[PDB]
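Encoded as structure tokens, the structure appears first; notes follow it.
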Amino acid sequence: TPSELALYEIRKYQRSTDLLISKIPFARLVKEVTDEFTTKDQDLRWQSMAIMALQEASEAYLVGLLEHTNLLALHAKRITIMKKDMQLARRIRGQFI
DNA sequence: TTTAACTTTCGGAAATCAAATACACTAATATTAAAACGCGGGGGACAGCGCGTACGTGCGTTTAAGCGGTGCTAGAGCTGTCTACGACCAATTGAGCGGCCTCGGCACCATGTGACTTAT
């Protein structure tokens, strides 16, 4: 059952209490973002714990925006989200757009 | 062995008491700018639909993610020690606007001497 399996999947990671992005990717991503933001001479270290908190804030915001963008698609009487759709959802939420 | 709560005080705060404005509202008033009744309307937003479509839906072979050792070192956090730097006091100013004065210049009465005159 495609719908049954995928909806069950929503519910199980919906009630899962934990972060879910790939980790070594996320860590190297923040590392290179700091490296490019930082310059020639001053370089910055990262422990486990900062990377932690960064991750949780990113997860929480993107999931919140995710229900909102899903909802703007629902308001379009559809179930795909698009560029314009979410672009807007976020931008209506205001920050960073 | 180090983070508290006894205390032992005290001198600015936070009450009080008071009257000095002064402002809010509770309110007459004719006007009069906008309200709100009242019928079409365009216009549009939704019913219904074909078929193109686009993101899932479904398999194969990859790829990275995740461990799992292997350092090693860059800072963490901590400096034990010397000031500097700023928080206080005050003096060390000052300028601005009232205060006295004090300049000189008027109007007015005093004082002496040169005529002259006269009775010495």
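Here Swiss-Prot sets the residue numbers for chain A, with the shown residues being 133-229 in order.
In case you wondered, yes, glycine gets a Cβ from its N, Cα and C as well.
According to Swiss-Prot, the mutagenesis experiment A:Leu176 to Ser carries this note: In CSE4-102; impairs nuclear division by disrupting the core centromere structure; when associated with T-218. For A:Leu176 (mutagenesis position), the same-chain residues 6+ apart in sequence whose C-beta sits under 8 angstroms from its C-beta are A:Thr166, A:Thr170. Under the DSSP three-state reduction, A:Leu176 (mutagenesis position) is assigned to coil, being neither helix nor strand.
The DSSP secondary structure for A:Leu194 (mutagenesis position) is helix. Residues within less than 8 Å, Cβ to Cβ, of A:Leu194 (mutagenesis position) and separated from it by at least 6 positions along the same chain comprise none. According to Swiss-Prot, the mutagenesis experiment A:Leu194 to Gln carries the annotation: In CSE4-111; impairs nuclear division by disrupting the core centromere structure.
Within its own chain, A:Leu197 (mutagenesis position) has A:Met218, A:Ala221, A:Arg222, A:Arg225 as residues 6 or more apart in sequence whose C-beta sits under 8 angstroms from its own. Under its mutagenesis annotations, Swiss-Prot gives A:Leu197 to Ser the following note: In CSE4-110; impairs nuclear division by disrupting the core centromere structure.
Under the heading of mutagenesis, Swiss-Prot lists A:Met218 to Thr and annotates it as follows: In CSE4-102; impairs nuclear division by disrupting the core centromere structure; when associated with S-176. Summarising the environment of A:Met218 (mutagenesis position), the number of other Cβ atoms within 10 Å of its Cβ, over all protein chains shown, is 17.
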